[PDB]
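J.: Quick one: the structure is below, and I'll ask about it shortly.
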Amino acid sequence: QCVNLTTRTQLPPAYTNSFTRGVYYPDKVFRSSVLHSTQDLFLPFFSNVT
Amino acid sequence: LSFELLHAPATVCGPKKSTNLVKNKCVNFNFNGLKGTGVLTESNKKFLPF
Ligand SMILES: *[C@@H]1O[C@H](CO)[C@@H](O)[C@H](O)[C@H]1NC(C)=O
């Protein structure tokens, strides 16, 4: 059974900042002491996270 | 036995050719569909599992 519930309470969520997080390895290659420029879907630095 | 071939990744291939690996010879190589030519030598590089 799926029992109905309409007593949901709306509570305003907090807002905070993702300072230097949201980075991942974009592929499966090996590099050593190299600066590399990539274009992809990333989380912008100092963003607005819930 | 029946085979279904649709717009799918088709992970079932089956038989394939195997070969022993040679070293210190300028040779043609094919690693997982990656084609190339050159001489292969032991490597001391530390990769990652992925
Ligand atoms: C995030 O957005 C809210 C409005 O949706 C804003 O009030 C808040 O200042 C923002 N946080 C920042 C810019 O760090």
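By Swiss-Prot numbering, chain A shows 14-63, in order.
We read in the header that electron microscopy, 3.1 Å was used to get this structure.
In case you wondered, yes, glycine gets a Cβ from its N, Cα and C as well.
Annotations for this protein, taken from Swiss-Prot, read as follows:
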VARIANT   A:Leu18 to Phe  In strain: Beta/B.1.351, Gamma/P.1, 19B/501Y
VARIANT   A:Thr19 to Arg  In strain: Delta/B.1.617.2, Omicron/BA.2, Omicron/BA.2.12.1, Omicron/BA.2.75, Omicron/BA.4, Omicron/BA.5
VARIANT   A:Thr19 to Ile  In strain: Omicron/BQ.1.1, Omicron/XBB.1.5, Omicron/EG.5.1
VARIANT   A:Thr20 to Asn  In strain: Gamma/P.1
VARIANT   A:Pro26 to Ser  In strain: Gamma/P.1
VARIANT   A:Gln52 to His  In strain: Omicron/EG.5.1
J.: Using a 10 Å cut-off, grab the number of neighbouring Cβ atoms around the Cβ of A:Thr19 (variant position), all chains included.
T.: 4
J.: Restricting to the same chain and to sequence separations of six or more, state which residues have a Cβ under 8 Å from that of A:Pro26 (variant position).
T.: A:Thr63
J.: Given A:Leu18 (variant position) and A:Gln52 (variant position), what distance in Å do their CA atoms have, once rounded to a whole number?
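T.: With distance taken Cα to Cα, A:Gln52 (variant position) is 45 Å from A:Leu18 (variant position).
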J.: Quick one: pull the CA-CA distance for A:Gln52 (variant position) versus A:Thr20 (variant position), whole Å only.
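T.: A:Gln52 (variant position) and A:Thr20 (variant position) have their Cα atoms 45 Å apart.
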